Amino acid sequence: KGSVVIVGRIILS
Amino acid sequence: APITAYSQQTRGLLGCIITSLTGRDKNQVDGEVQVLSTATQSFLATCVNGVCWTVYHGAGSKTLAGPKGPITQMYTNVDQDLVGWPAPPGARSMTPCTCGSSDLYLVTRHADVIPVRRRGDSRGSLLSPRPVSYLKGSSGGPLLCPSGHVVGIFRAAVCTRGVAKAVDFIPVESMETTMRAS
Ligand SMILES: C=C[C@@H]1C[C@]1(NC(=O)[C@@H]1C[C@@H](Oc2cc(-c3csc(NC(=O)C(C)C)n3)nc3c(Br)c(OC)ccc23)CN1C(=O)[C@@H](NC(=O)OC1CCCC1)C(C)(C)C)C(=O)O
Ligand code: NA
């Protein structure tokens, strides 16, 4: 029942 | 290399455990790639045309914690190891590469950019080999052409004795097929 969680992000350039 | 990246963490151990249970994430979303976690594993999602795509061996059938509660997968293809959720609002949606370049760039969870040589539809050679441990946790990460468009997402590492010399990826073409079939 557990959700996947966003723990961070990556910014591109 | 042309393309560069950096990361920002948004949550820690406790907040992740809680958010996993409640399925509600109120954090503002940003970036082209989301760093994801479950109870056992970490992986990446690349957002392409309003959908954030990742691997089944990472997400299984799970929802993604969202601002309005859990988000149900929009696309689920166990045999291609591909799933996609509707992309949360602030997520920066990338554009599919259609010209197909020879030189590719793999973005890892560490926000390193690794040069790759395309070897076929879904395979790419590392120009210099890296430890497997270095790539672990980066499934779902984008392979980009120099222009910054997405050609595929990282699925599996080709390796021997803990050293990876190439990567297997899901081509954006596969994402087309799944969407159409649904
Ligand atoms: C080292 C990092 C690499 C990127 C990484 N990936 C991974 O860890 C992936 C996940 C798993 O590989 C696959 C799983 C599933 C899969 C589908 S469903 C499922 N699981 C379930 O249904 C469970 C509920 C049981 N697994 N489908 C695949 C498919 Br389709 C492929 O098609 C060409 C290729 C590999 C697949 C093993 N692996 C590998 O990278 C492994 N490599 C490997 O399998 O070699 C690849 C095969 C194609 C080219 C060479 C290894 C490094 C652990 C030895 C990661 O970080 O997770
Ligand atoms: Na970087």
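The chain as shown is numbered from 1 upward.
Placed from the backbone N, Cα and C atoms, the Cβ positions cover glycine too.
Contacts of B:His57 (mutagenesis position) defined by a Cβ separation under 8 A and a same-chain sequence distance of 6+ are given as B:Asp81, B:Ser139, in order along the sequence. Among the features that Swiss-Prot reports, active site, charge relay system is placed at B:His57 (among others).
Feature annotation from Swiss-Prot assigns active site, charge relay system to B:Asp81 (among others); the stated evidence is sequence analysis. Within 10 Å of the Cβ of B:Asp81 (mutagenesis position) there are 19 other Cβ atoms, across all protein chains. For the recorded site, B:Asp81 (mutagenesis position), the DSSP three-state label reads coil.
Counting every protein chain shown, the Cβ of B:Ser139 (mutagenesis position) has 28 other Cβ atoms within 10 Å. Look at Swiss-Prot and you will find B:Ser139 (among others) tagged as active site, charge relay system.
Under DSSP, B:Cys97 (mutagenesis position) is assigned to coil, being neither helix nor strand in the three-state scheme. Swiss-Prot lists B:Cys97, B:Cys99, B:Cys145, B:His149 with the feature Zn(2+) 1 binding site.
Residue density at B:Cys16 (mutagenesis position): 21 other Cβ atoms are found within 10 A of its Cβ, drawing on all protein chains shown. One mutagenesis experiment named in Swiss-Prot is B:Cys16 to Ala (Swiss-Prot position 1042), and its note says No effect on zinc-binding by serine protease NS3.
Cβ-based neighbour count (10 Å, all protein chains) for B:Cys47 (mutagenesis position) stands at 26. In the three-state DSSP reading, B:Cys47 (mutagenesis position) counts as strand. Among the mutagenesis entries in Swiss-Prot is B:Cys47 to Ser (Swiss-Prot position 1073), noted as: No effect on zinc-binding by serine protease NS3.
Mutagenesis annotation in Swiss-Prot: B:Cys52 to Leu (Swiss-Prot position 1078), described as No effect on zinc-binding by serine protease NS3; the structure shown retains the original residue. Other C-beta atoms found within 10 angstroms of the C-beta of B:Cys52 (mutagenesis position) number 27, with every protein chain shown included.
Among the sequence features in Swiss-Prot, the mutagenesis site B:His57 to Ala (Swiss-Prot position 1083) is noted as follows: Complete loss of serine protease NS3 activity. No effect on zinc-binding by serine protease NS3.
According to Swiss-Prot, the experimentally introduced change B:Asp81 to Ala (Swiss-Prot position 1107) is described as follows: Complete loss of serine protease NS3 activity.
Close to B:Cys97 (mutagenesis position) in the fold, though at least 6 residues off in sequence, lie B:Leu144, B:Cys145, B:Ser147, B:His149, B:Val150, B:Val151, B:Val172, each with a CB less than 8 Å from its CB. Looking at Swiss-Prot, you'll find the mutagenesis B:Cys97 to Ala (Swiss-Prot position 1123) noted as follows: Reduced protease NS2 and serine protease NS3 activities.
Within 10 Å of the Cβ of B:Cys99 (mutagenesis position) there are 8 other Cβ atoms, across all protein chains. According to Swiss-Prot, the mutagenesis experiment B:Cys99 to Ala (Swiss-Prot position 1125) carries the annotation: Reduced protease NS2 and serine protease NS3 activities.
Under its mutagenesis annotations, Swiss-Prot gives B:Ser139 to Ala (Swiss-Prot position 1165) the following note: Complete loss of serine protease NS3 activity. No effect on zinc-binding by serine protease NS3.
Swiss-Prot lists B:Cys145 to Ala (Swiss-Prot position 1171) among its mutagenesis entries, and the accompanying note reads: Reduced protease NS2 and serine protease NS3 activities. Secondary structure at B:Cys145 (mutagenesis position), taken from DSSP and collapsed to helix, strand or coil, is coil. Packing around B:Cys145 (mutagenesis position) is summarised by its Cβ count: 20 other Cβ atoms lie within 10 angstroms of its Cβ, all protein chains included.
Using a Cβ-Cβ cut-off of under 8 Å to chain A, the recorded positions B:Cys16, B:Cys47, B:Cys52, B:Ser139, B:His149 reduce to B:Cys16. Note: the CA-CA distance between B:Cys52 (mutagenesis position) and B:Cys99 (mutagenesis position) rounds to 22 Å. B:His57 are the mutagenesis positions among B:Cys52, B:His57, B:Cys99, B:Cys145 whose C-beta comes within less than 6 Å of an atom of ligand 1, given in sequence order. In this structure, the C-alpha atom of B:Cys16 (mutagenesis position) lies 21 angstrom from that of B:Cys47 (mutagenesis position). When secondary structure is read from DSSP and collapsed to three states, B:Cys16 (mutagenesis position) falls in the helix class.
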